[PDB]
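For reference, the structure discussed in these notes is given below.
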Amino acid sequence: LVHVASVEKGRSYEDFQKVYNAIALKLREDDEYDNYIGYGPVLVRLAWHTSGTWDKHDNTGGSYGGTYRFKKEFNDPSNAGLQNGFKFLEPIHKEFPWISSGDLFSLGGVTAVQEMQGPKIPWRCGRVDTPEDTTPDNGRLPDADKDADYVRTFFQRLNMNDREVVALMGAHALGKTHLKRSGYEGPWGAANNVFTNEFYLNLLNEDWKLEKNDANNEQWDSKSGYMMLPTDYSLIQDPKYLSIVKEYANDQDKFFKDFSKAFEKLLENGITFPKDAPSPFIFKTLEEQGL
Ligand code: HEM
């Protein structure tokens, strides 16, 4: 199936900047969530999980149809906790009922990254809601207890190469693992609602110990109180991933640029943009607008 981007009728960059801004203002306001981490990280994860169901082989799943709104997908065990991001976005969608669900979930992620001081992420509109029976089955999102070979093979289905995978994984600077959610517990670093390359620095520089958490799963823990999942740690066990980790640990701008590309790509897999579609939008942050 071909999913052609269809611009919400009559809308242009200013309409979407207003949605951006409403997301960004609520991110600022609703600051208590998750022990004052705020909603930035879970909105980034929502954007990723709503996009990451894509299968390049048959164009099932992906961000286009906004299918997270249907119970099979919102109740995917892999999506445990993302209901908080959805509930955050609900008043946004009520204010701007014209935006499609896929456009709102993906824009939430863009807005979160940028408001967290991350790179600009160009963003295109035009996702169109598709019906309940187009919701992908559970099981397309990745397991965390696996090795580098798993990670590499997993991400081939999303058409991501080694650099794209290592760049995307840098989003694990953000937020934390929650035991009751994923069976893993702890943050990956200190700056977990500011977008930086800390994930790579911590991978290389902390003294990691392989421990079992209280759900009886193994994770890597440091004396600083940080953790890494087995799939995170695989990025320094595999020598190809390791080289790239070192690159991003040593060049924040390169990480920003490569993350931006990979994240836009993730959010756009599966979508065909007509030749005469609008160019991608680059939204101004609240700070840049003086708001
Ligand atoms: C091999 C791939 C990946 C695996 C196995 C994985 C696994 C996990 C797990 C287990 C959690 C913790 C969930 C919880 O307990 O709340 C998590 C959190 C998170 N992941 Fe991933 N992840 C992967 C890739 C990504 C990518 C590609 C992104 C986005 C670019 C991403 C963004 C996030 C964010 C932002 C959080 C924190 C959520 C929060 O604080 O609520 N992850 N991930």
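The residue numbers of chain A are those assigned by Swiss-Prot, with the residues present covering 71-361 sequentially.
Here the Cβ of each residue, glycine as well, is placed from N, Cα and C on the backbone.
In the three-state DSSP scheme, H119 (active site, proton acceptor) is classed as helix. According to Swiss-Prot, the active site, proton acceptor annotation covers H119.
Taking Cβ-Cβ distances under 8 Å and a sequence gap of 6 or more within the same chain, the neighbours of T120 (variant position) are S133, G136, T137, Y138, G172, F175, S176. Swiss-Prot documents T120 to I as a naturally occurring variant and attaches the note In allele 2.
Under its natural variant entries, Swiss-Prot includes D219 to G with the note: In allele 2. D219 (variant position) is surrounded by 10 other CB atoms, counting those within 10 A of its CB over all protein chains shown.
Around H242 (heme b binding site), the C-beta neighbours below 8 angstroms that are at least 6 residues distant in the chain are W258, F269, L299, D302. Classification of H242 (heme b binding site) by DSSP places it within a helix. Under the heading heme b binding site, Swiss-Prot lists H242, citing experimental evidence as support.
According to its DSSP assignment, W258 (mutagenesis position) is coil. Here Swiss-Prot describes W258 to F as a published mutagenesis experiment; the accompanying note says: Substantially diminished activity.
Annotation source Swiss-Prot lists active site, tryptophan radical intermediate at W258, citing experimental evidence.
Rounded to a whole number, the C-alpha distance linking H119 (active site, proton acceptor) with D219 (variant position) is 21 angstrom.
The recorded positions considered are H119, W258; of these, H119 has the fewest other C-beta atoms within 10 angstroms of its C-beta.
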